[PDB]
Amino acid sequence: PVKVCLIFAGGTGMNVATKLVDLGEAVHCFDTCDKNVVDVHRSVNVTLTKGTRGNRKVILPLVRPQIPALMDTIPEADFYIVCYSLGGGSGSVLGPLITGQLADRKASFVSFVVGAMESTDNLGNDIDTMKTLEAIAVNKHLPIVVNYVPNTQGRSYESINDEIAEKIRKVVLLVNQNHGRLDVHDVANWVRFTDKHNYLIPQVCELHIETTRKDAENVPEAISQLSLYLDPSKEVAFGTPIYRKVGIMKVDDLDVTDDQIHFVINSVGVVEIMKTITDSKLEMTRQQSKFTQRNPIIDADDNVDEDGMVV
Ligand SMILES: Nc1nc2c(ncn2[C@@H]2O[C@H](COP(=O)(O)OP(=O)(O)O)[C@@H](O)[C@H]2O)c(=O)[nH]1
Ligand SMILES: [Mg+2]
């Protein structure tokens, strides 16, 4: 198995991938067409589904039978990262289907998902995709751990994509197997926390990636925590998580970007994430339902022919 396999789906996933092409063979991209394929993608894996050239209900029956074929192109790995938009039609279908397959592999993985906010279609998709991940968490009895990134009004997709790529790199660093005290089994039991803590409920959880003790301590109701430290003198057993582990980073590790990084998993924040999306959609739909249009400028006295000609 490789150390980590990175999986990207849909346009948003393709776009984020462009920022990670230096990871090469470890990167696997999937989409239903080539609208988002650019030259830099030659450096990574790209697979497009057949017969599929925004509506998830339409895309699902077309792509479902192809999933096994997609999975054969994804090597066995010690950890996976999955990335896509919750709000489109392709990423939000391919992403969760592949995620289900990773759960069947008994894999350790996290996802980076985008809350798209343009339209009631985006918002409806966001809701259905979050519900999808919840259903998968239940059906596979496994936490589905996601770093949720909302497209906040006024912020460029470029900016958001940059932030996501930088977080993905921290996870790639986390799982690089080069840290003192930190095992592949330690990582597995961090993210698959229900395996050994059977009294906990598998569900959609959030991943919070923080670079200070203060920020990490402020994650509410933390369930499972992993901390990396460059200066082992700064290690402090803070917070109240159920599961906690620490790794010591190496100063000659060129990928070490920060002095300490905390990866905190909780789930209480998902309620507010859903509420924000549904309230936004309600407000947009209120406006749509309030919109009115004039009466017709034709009526029963008008002689209309088969082609719509009034002469
Ligand atoms: N953060 C981010 N959001 C995007 C990007 N492209 C599109 N979006 C938003 O995500 C929604 C889904 O787009 P996309 O991922 O291309 O759809 P898909 O190809 O059907 O999976 C769009 O309606 C936008 O609101 C991107 O590059 N970054
Ligand atoms: Mg697309």
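By Swiss-Prot numbering, chain A shows 2-54, 58-315, in order.
Quick reminder: no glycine exception, Cβ is built from N, Cα and C everywhere.
Residues or ranges marked as GTP binding site by Swiss-Prot: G12, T13, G93, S94, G95, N165. One entry in Swiss-Prot concerns the mutagenesis experiment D187 to A. Its note says: Impaired GTP hydrolysis and polymerization dynamics. Listed in Swiss-Prot as a mutagenesis experiment, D190 to A is described as follows: Impaired GTP hydrolysis and polymerization dynamics. Reduces critical concentration for polymerization, filaments no longer depolymerize. Encased viral DNA stays at cell poles. Empty phage capsids are immobile, probably on PhuZ filaments. Mutagenesis annotation in Swiss-Prot: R217 to A or D, described as Complete loss of ability to form filaments; the structure shown retains the original residue. Mutagenesis annotation in Swiss-Prot: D235 to A, described as Blocks filament assembly; the structure shown retains the original residue. Looking at Swiss-Prot, the entry for mutagenesis of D259 to A says: No visible effect on filament formation, viral capsid movement capsid filling or phage DNA rotation. Looking at Swiss-Prot, the entry for mutagenesis of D263 to A says: No visible effect on filament formation, viral capsid movement capsid filling or phage DNA rotation. Looking at Swiss-Prot, you'll find the mutagenesis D303 to A noted as follows: 60% loss of ability to form filaments. For the mutagenesis of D305 to A, Swiss-Prot gives this note: Almost complete loss of ability to form filaments. The structure shown keeps the original residue. While the structure shown retains the original residue, Swiss-Prot records the mutagenesis experiment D305 to R with this note: Complete loss of ability to form filaments.
Structure coloured by features recorded in Swiss-Prot.
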| residue | record | Cβ within 10 Å |
| --- | --- | --- |
| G12 | GTP binding site | 21 |
| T13 | GTP binding site | 30 |
| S94 | GTP binding site | 28 |
| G95 | GTP binding site | 32 |
| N165 | GTP binding site | 19 |
| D190 | mutagenesis position | 15 |
| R217 | mutagenesis position | 16 |
| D235 | mutagenesis position | 11 |
| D259 | mutagenesis position | 12 |
| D263 | mutagenesis position | 13 |
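Using CA atoms as reference points, the mutagenesis positions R217, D235, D259, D263, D305 were checked against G12 (GTP binding site), and the closest is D259. Among the recorded positions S94, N165, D190, the ones whose Cβ sits under 6 Å from an atom of ligand 1 are, in sequence order, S94, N165. Measuring straight across the break, from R54 to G58 at the CA atoms, gives 12 Å, with 3 residues left unbuilt in between. Among the mutagenesis positions listed here, namely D187, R217, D259, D263, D259 has its C-alpha nearest to that of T13 (GTP binding site). When secondary structure is read from DSSP and collapsed to three states, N165 (GTP binding site) falls in the helix class. With every protein chain in view, the residue among the mutagenesis positions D187, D303, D305 whose Cβ has the most Cβ partners within 10 Å turns out to be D187. Between the two most distant C-alpha atoms of the annotated GTP binders (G12, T13, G93, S94, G95, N165) there are 19 Å.
For the pair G93 (GTP binding site) and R217 (mutagenesis position), the C-alpha distance works out to 38 angstrom. Checking the recorded positions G12, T13, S94, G95, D190, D235 against ligand 2, the ones whose Cβ sits under 6 Å from it are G12, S94.
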